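Enquirer: Take a look at this one; I'll ask things after.
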Amino acid sequence: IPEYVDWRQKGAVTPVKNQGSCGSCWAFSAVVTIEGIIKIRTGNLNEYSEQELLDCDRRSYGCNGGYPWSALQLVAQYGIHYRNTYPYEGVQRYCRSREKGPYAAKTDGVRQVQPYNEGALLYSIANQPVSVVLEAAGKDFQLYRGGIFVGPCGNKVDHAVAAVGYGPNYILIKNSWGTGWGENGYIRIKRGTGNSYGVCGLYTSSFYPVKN
Ligand SMILES: *C(C(=O)O)[C@H](O)C(=O)N[C@@H](CC(C)C)C(=O)NCCCCNC(N)=[NH2+]
């Protein structure tokens, strides 16, 4: 795998979103990975519906949090609508996949990166954007403005984001806090520290969609 990956440059990453007060980070991360894998496989960059996953992923808990693996398995089992057909409202509602016509895209499954393994996660990112989790509760992360973030932070992961690239010393993360946080909505998180958990627990739980 190459020294640098940046899925924004390959045209596989949509604009940065803002989840608002809703605890829907798991849905944004999953959606980032769906938009990415659809561009990689089909050549088209589309925006997909975080709201659909928020409403319809029964394994998850709506705005009270959820599981990126459940959302990705939801898109593989049924599918997902375009963001425009099923836009984001910032509150959980009734599942409306059934009334919004056929699904816009569908994947074929969901694989997990071997946890606590930096190289395994890098291998994943070189193939597609990957859904990852991290500890975002610390004020240090909340106030991040730029640079290679090294913490301080623990490993008590609580926030789902998306890894969309990496470099020799960092992993590039698309957050869902709007374009005004961090590096235009992104954070570069230090890697290579030898902490098996990753900075802010970044290696705790990583999933990516599969598309034949
Ligand atoms: C994301 C956010 O807005 O920060 C949101 O809180 C979330 O999905 N949190 C996850 C943790 C990450 C995915 C690691 C979470 O808490 N998942 C477990 C389910 C939600 C909490 N439990 C219940 N019953 N609601």
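Here chain A follows Swiss-Prot, giving residues 134-345 in order.
Cβ atoms are placed via backbone N, Cα and C, with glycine included.
Pasting the feature list from Swiss-Prot:
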- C158: leupeptin binding site (BINDING)
- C158: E64 binding site (BINDING)
- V165 to S: Slightly enhanced thermostability and higher optimum temperature; when associated with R-307. Enhanced thermostability and higher optimum temperature; when associated with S-169 and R-307 (MUTAGEN)
- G169 to S: Enhanced thermostability and higher optimum temperature; when associated with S-165 and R-307 (MUTAGEN)
- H292: active site (ACT_SITE)
- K307 to R: Unstable. Slightly enhanced thermostability and higher optimum temperature; when associated with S-165. Enhanced thermostability and higher optimum temperature; when associated with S-165 and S-169 (MUTAGEN)
- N308: active site (ACT_SITE)
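Explain the structural surroundings of these features, please.
Expert: Cβ neighbours within 10 Å of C158 (leupeptin binding site), excluding its own Cβ and spanning all shown chains: 24.
Under the DSSP three-state reduction, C158 (leupeptin binding site) is assigned to helix.
Reduced to three states, the DSSP call for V165 (mutagenesis position) is helix. Taking a C-beta cut-off of under 8 angstroms and a sequence separation of 6 or more, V165 (mutagenesis position) has the following same-chain neighbours: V146, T147, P262, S264, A295, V297, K307.
Counting only same-chain residues at least 6 apart in sequence, those with a Cβ under 8 Å from the Cβ of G169 (mutagenesis position) are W140, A145, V146, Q261, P262, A295, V297.
In the three-state DSSP scheme, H292 (active site) falls into the strand class. Summarising the environment of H292 (active site), the number of other Cβ atoms within 10 Å of its Cβ, over all protein chains shown, is 22.
Classification of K307 (mutagenesis position) by DSSP places it within a strand.
Under 8 Å, Cβ to Cβ, and six or more positions away along its own chain, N308 (active site) finds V149, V294, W314, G315, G318, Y319, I320.
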Enquirer: Filter the candidate list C158, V165, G169, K307, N308 of recorded positions, keeping only entries whose CB is under 6 Å from an atom of ligand 1.
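Expert: Those recorded positions that pass the cut-off, since their Cβ is under 6 Å from ligand 1, are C158.
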Enquirer: Just to be sure I understand the packing, how many Cβ atoms besides its own are within 10 Å of the Cβ of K307 (mutagenesis position)?
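Expert: Other Cβ atoms within 10 Å of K307 (mutagenesis position): 28.
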